[PDB]
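Data first, discussion second: the structure below is written as structure tokens.
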Amino acid sequence: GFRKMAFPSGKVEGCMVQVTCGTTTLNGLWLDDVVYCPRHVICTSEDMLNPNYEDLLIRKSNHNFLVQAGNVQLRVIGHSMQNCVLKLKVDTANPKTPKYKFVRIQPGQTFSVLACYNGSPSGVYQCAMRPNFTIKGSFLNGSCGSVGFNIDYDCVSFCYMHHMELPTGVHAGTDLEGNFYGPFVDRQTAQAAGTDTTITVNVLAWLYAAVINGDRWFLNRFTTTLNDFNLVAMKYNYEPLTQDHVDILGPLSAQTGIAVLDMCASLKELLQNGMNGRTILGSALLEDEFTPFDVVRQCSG
Amino acid sequence: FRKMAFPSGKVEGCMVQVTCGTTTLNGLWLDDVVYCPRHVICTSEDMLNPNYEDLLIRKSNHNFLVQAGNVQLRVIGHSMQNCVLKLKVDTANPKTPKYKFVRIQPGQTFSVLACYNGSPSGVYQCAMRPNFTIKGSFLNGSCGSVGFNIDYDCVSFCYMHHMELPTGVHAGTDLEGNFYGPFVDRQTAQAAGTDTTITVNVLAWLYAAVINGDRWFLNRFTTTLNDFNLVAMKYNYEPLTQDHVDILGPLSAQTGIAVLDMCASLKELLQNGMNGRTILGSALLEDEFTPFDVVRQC
């Protein structure tokens, strides 16, 4: 019944440009009179093992940057670096600039990715930030600078800019202020993600969704403390819950009348006893890629 | 490996709200014409056996309220093509993309832009099921949402949403207003024919699993096309045509796995199951990726 559903991408499509240094092209995000893109656009292959980005930037001038919306050049009139992002001031304000914010998401939150190549969008899909600060994208060469976002009312919240792939095939990147999610750095080195864990808050959202749809065999008469639940959760490679997780489950708890800690007791029993050949929402597997917000969208609209 | 939808901006620029009485749904505004489901002209007294020709002749242009955002468009004419109402308006949409209307085949995929009150809400990839239903996420007010593919800068519209079935799947028309499947735009509980699994798509997805390093299900056995098809049909899988085998060529080459070798692996999965294992995260074989879908994303 539930599917991965992305936000409509049009407001973000109208902000995508390409940024080229020499023969190296990646994507950038054009908002008002600033283009945002990964700073490694200024790298050569020789620079990539461990670039001195500050040194590489001093040698760059505005006239070294080719910014294009489609085939139309956007003149660069200033440049600066903010953490791992390059900001290129341009001489034209993007007429399609939406209302927007830059947000830094928490692990477990979902967002839409507009996968782009040479400034042109190819596809849109929903991603979850894993607890180890990686995402399972579909990113090919040339996808850097593609962004992740959520849309609230008229307003686009940009939360992710793509920078790299890890040996295991997962992906890593920054917020739009250039700060990486997780311990990663933008160098052509092999870097390891932490062991991943299951996104507990999303599993709980899934159980609430099951209840909303009349599937509630797993509810019990008991409760737990948050600390007790977290200590058990960790033994099953589940993420510990935070206070923010408890809070964002508030609406679903209200919709069902099931206290968060009571659902935690139900989940604890599932982890300790298994499913015993039973299904939930038609699956023998628990799903962790739907947030409480995702559930409410697809259940209540 | 995840489902990927087409970027929806070209379609978002065409969505409007259409209202008649106490019924509101979505319309598609292309040039100076707005397309929408004709059941916008129904009421509760009509929905069970609506004589749409009688209902439509009794309507005036001024009974139709069309809003592009905060701007009302003036309806200067109306007509009906099968189950789609066509409202001529006095302004052309400058955001009209290059477009075509197509009727898709069962097994083909398309992107759905789900809308409510003329406002886009979500985008996702669907397949036209062999029984001509689609497994959508459509709520009250989603009617007139459209499905589409994009090729070059050209949008091919293939689906407009009309109804839900008691099993939770959905049914709709092409943009000429002809339903996919044996369904009717009346307020009745309708069942579909027996569904079948889209075999060529399952094979494409197994190839995707292989390209992604998942390969526990491969085997050295092989099979003929006909013997595979006999087993497929026993499990309510579509038989594989030679065209379908041809279409899988590029994925065969890329991975070096003969199509009929992948058929032999799928056969083993049908007869044995997956025994707790998963493929690309799923406990179930997925059939809503076409070979084209897999290739483009690889």
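The residue numbers of chain A are those assigned by Swiss-Prot, with the residues present covering 3265-3565 sequentially.
Heads up, the Cβ atoms here are built off N, Cα and C, so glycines get one too.
What Swiss-Prot says about this protein:
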- A:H3304: active site, for 3CL-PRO activity (ACT_SITE)
- A:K3353 to R: In strain: Beta/B.1.351 (VARIANT)
- A:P3395 to H: In strain: Omicron/BA.1, Omicron/BA.2, Omicron/BA.2.12.1, Omicron/BA.2.75, Omicron/BA.4, Omicron/BA.5, Omicron/BQ.1.1, Omicron/XBB.1.5, Omicron/EG.5.1 (VARIANT)
- A:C3408: active site, nucleophile (ACT_SITE)
- A:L3468 to V: In strain: Zeta/P.2 (VARIANT)
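The two recorded residues, A:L3468 (variant position) and A:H3304 (active site, for 3CL-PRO activity), have Cα atoms 39 Å apart. Reported as a whole number, the C-alpha separation between A:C3408 (active site, nucleophile) and A:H3304 (active site, for 3CL-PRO activity) equals 9 Å. With respect to their backbone Cα atoms, A:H3304 (active site, for 3CL-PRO activity) and A:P3395 (variant position) stand 26 Å from each other. Cα to Cα, A:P3395 (variant position) and A:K3353 (variant position) are separated by 34 Å. The recorded positions listed here are A:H3304, A:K3353; among them, A:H3304 has the most other Cβ atoms within 10 Å of its own Cβ. All chains included, 23 other C-beta atoms sit within 10 angstroms of the C-beta of A:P3395 (variant position).
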